[PDB]
Amino acid sequence: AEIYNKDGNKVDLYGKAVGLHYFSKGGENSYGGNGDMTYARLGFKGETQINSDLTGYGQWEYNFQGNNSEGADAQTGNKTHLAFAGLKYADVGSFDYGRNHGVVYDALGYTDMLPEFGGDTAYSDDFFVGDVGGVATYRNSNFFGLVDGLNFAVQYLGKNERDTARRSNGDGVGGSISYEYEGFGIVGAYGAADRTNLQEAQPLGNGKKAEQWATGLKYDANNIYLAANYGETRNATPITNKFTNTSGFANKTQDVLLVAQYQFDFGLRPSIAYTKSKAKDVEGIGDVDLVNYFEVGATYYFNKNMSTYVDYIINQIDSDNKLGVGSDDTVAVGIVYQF
Amino acid sequence: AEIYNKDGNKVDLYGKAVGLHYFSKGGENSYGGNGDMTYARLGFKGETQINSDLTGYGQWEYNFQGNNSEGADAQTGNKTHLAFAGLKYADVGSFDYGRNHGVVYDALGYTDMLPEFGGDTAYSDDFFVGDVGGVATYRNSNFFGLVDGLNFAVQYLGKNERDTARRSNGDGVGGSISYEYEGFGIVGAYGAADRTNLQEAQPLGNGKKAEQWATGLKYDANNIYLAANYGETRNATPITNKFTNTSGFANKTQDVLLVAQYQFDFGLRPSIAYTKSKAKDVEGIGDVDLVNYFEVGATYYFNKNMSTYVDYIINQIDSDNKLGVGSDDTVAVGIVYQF
Amino acid sequence: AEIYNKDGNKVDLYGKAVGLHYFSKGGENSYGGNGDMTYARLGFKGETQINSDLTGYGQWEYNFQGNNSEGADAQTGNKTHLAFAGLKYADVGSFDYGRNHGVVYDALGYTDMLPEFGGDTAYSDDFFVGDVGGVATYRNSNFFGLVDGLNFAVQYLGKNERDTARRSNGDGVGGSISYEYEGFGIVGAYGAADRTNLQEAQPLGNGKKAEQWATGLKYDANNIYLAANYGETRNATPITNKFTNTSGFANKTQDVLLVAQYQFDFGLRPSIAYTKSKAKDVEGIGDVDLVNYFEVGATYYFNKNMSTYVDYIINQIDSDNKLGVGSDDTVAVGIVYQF
Ligand SMILES: [Mn+2]
Ligand SMILES: [Mn+2]
Ligand SMILES: [Mn+2]
């Protein structure tokens, strides 16, 4: 919804209301939980033509949970998703700064396409893999305008010394390179950052640097969407041990995500996917699967404003998992109005 | 404020800023309290024409309190009022899901018309009587298009197992039927739900099912608004005992609400009302009035964007009330800008 | 961004996304701190022409911090900046009520012009000097339309009995008078209010009334902005003692703020400023500087939507300060998209 378009400046207001319910047995031992998961999003996205070569931009988006009471829990799960501003010049590149996606998400975004679930390794506030505060990101499209389809990025992660180790990080650098051709896309991305003293002080995890990288392929054409990600992390993936009630990072993980989807012209978009994340070298445990499931699902698009969906997670995690990770299935049912 | 209207999709942004002050003696023993009560609302309401018979819709509304400091109390009273999405077909009905009004509010809305106060039994997060998370609601207008003025609804309340008993509920079903003719409206509505284990574990209240029903009449025509509600609840109305510092639900209540109002063409709308809510079978007490007052008030509408109002509550609750319910009067003064 | 303009009613939606980073040594002993300071603003401002002499209005603005994780700290620093509604008549005056600027801010606003910092004595939730809840404000423009450039205001501060003494206040009255001529402006403003029992009970500070006043001059013309404020407070300025971990108000302060700025036509706006705030009669200390710095800074305006800035605070506070006030420098770097 364009609310302003005079000369230089264009502003869009956008939002959505998501009626959403999760069904699981009982559901504290399930993949996704059980009960109402309704939420809403509001945001703006703006762009100003400063001169013939230079554009300025900003974006903001907030999440308002709709599954809280109006009492003490009213704000649970509310947060800023995105908040950044930047500048883009000609065929030189773009620079933005704020709360934005980590550069490894350039790869992980390939498989973050499921109706409701998926994208399990793109954790928020986790270095370079998901949403993260205080990133400066340089992006180049079409390699200075010389090589069509060839993009790269360089990202500096500023340190965020927060109260919890889960949500903190030290200074870091990361980058990504991407090539797209005839409906395919190839991507690789890598970042390394320091860990904070509060992260080192955690039982689970040990080392001075956190590292994350991932590669991916996608195909996105002729009504088909197929993608695969591979990734490895060092001291970056957050974990909990529900037996020892302790927490930290995984010394190492290996991550695989696959998705295949077809879009029928009358609106139905079935989805199948697989996701497997395994950790290693975990103080008091050894090797343990963090995520392991098959997904079968569908979205029905009535048009670009209205959709409904069912997302079924066949959870392959075992009831004996050493970290306590839930092993039951979850199915989501969603109805979405957006503008 | 329509911010988009192209072909299928219409989106309205709406909001208001309410400068509001409550005057009571001292005011911890008063009906409404004392001090600044300023707040603001923002929302969106959208509608998409999917085909000739089928429309999609969404609505979201948030409350931002304006009577908090910017310190630790900044978010007190902030919350999502509404957040839902749905579909409406032809002369078959509508279905929506999310945070929405309980179906008994179809009746109680009849008397929830006072400038500031009123609607005292339409508690939020209380089964079917007010705002509630995780409801699916089927609505039929004009009985499949066969009987003009005859509407009904069926609502399934999904369970919300929250940290407090006050804000929780179990699975439930409810319905309402309504008939309107020559400026009158007749309504009845009933819902029953299970209570959670955390609700059963509360001192005040006992039983496995919560029930709420209400009937109402209104007249709304020739510049007059007159309405009456009657209702009864079992194990549903929340209560506190300020002597024993305990809390729970009332085993039973009986509720009466009356309102009469006249709208002068130059803008003044005087209001008088009566509200009485009495509980029964309360562990350690017996019978006790929850609400008991006369209201005299007026709104002045300058136009549809700007209004001012005074709302006087003559509180008939006694200083000896057994639950500690406040007995002093309260008067509100409000100035409202909305769009 | 005007989202509605039909006949009587005009509504603007406004907002901004501020990518912002503070650099200080380490930075718990610095002026501004260290790390990401990204935030966003959203608001609306509306105005209705009720008749030829009478206009109605409302404004709301919220601050959403973008430097929080999505965990427990998600809402830190979020708040309502402004929330009020009012009426303006002909050449009689305006009246509004809500969360608005204290009338002493009529003076202090003169020097609150720095790219990022500055305006250090316009504390929020501090009687009349900054943002404050529950104020009713009468304003007269051009002295009933008789004396061009001559404005005054009268403000009644309603009592806000909050959980902390820092954020509370008692009933109070304040006023301001202002004269503008040939690019100059002269202002004086005074307010006095009662303190609450919780404020009296604080170690630092003693007395039954809080008082704040300030005068100022500005020049704002020919691309130059020059301003000076002087102010004195009694029992109003909040203070902390980081040695004794105690808090309260200063028995007295004296405040000086100066700013000079030049706006080049191609967009660069350099700024220099000085700010000094000194307290007196502080239980267990005597005299101590609260603020003391030089500022050198610049904004580059690409256009009215996009800007960038650097703001350098040369902090003159000493490492031995008796209240523990930080003594290190801070520099901010900001990139701003607004509409
Ligand atoms: Mn994201
Ligand atoms: Mn409601
Ligand atoms: Mn302000």
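Residue numbering in chain B adheres to Swiss-Prot, whereby the residues present occupy positions 23-48, 50-362 in order.
Backbone N, Cα and C define each Cβ position, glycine as well.
DSSP gives B:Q88 (variant position) a strand state. Around the Cβ of B:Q88 (variant position), 22 further Cβ atoms fall within 10 Å across all displayed protein chains. According to Swiss-Prot, the natural variant B:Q88 to E carries the following note: In strain: B/r; AA sequence.
In the three-state DSSP assignment, the secondary structure recorded for B:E139 (variant position) is coil. According to Swiss-Prot, the natural variant B:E139 to G carries the annotation: In strain: B/r; AA sequence.
One entry in Swiss-Prot concerns the natural variant B:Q284 to L. Its note says: In strain: B/r; AA sequence. The Cβ of B:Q284 (variant position) lies under 8 Å from the Cβ of B:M136, B:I247, B:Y248, B:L249, B:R292, B:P293, B:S294, B:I295, each on the same chain and at least six residues away in sequence.
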*Filter the variant positions B:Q88, B:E139, B:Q284 down to the ones with a Cβ under 8 Å from chain C's Cβ atoms, keeping sequence order.*
B:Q88
*How big is the gap, in Å, between the Cα of B:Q88 (variant position) and that of B:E139 (variant position), rounded to a whole number?*
15
*Spatial neighbours of B:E139 (variant position) that are distant in sequence (at least 6 apart) but have CB under 8 A*: B:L42, B:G55, B:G320, B:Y332, B:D334, B:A355, B:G357
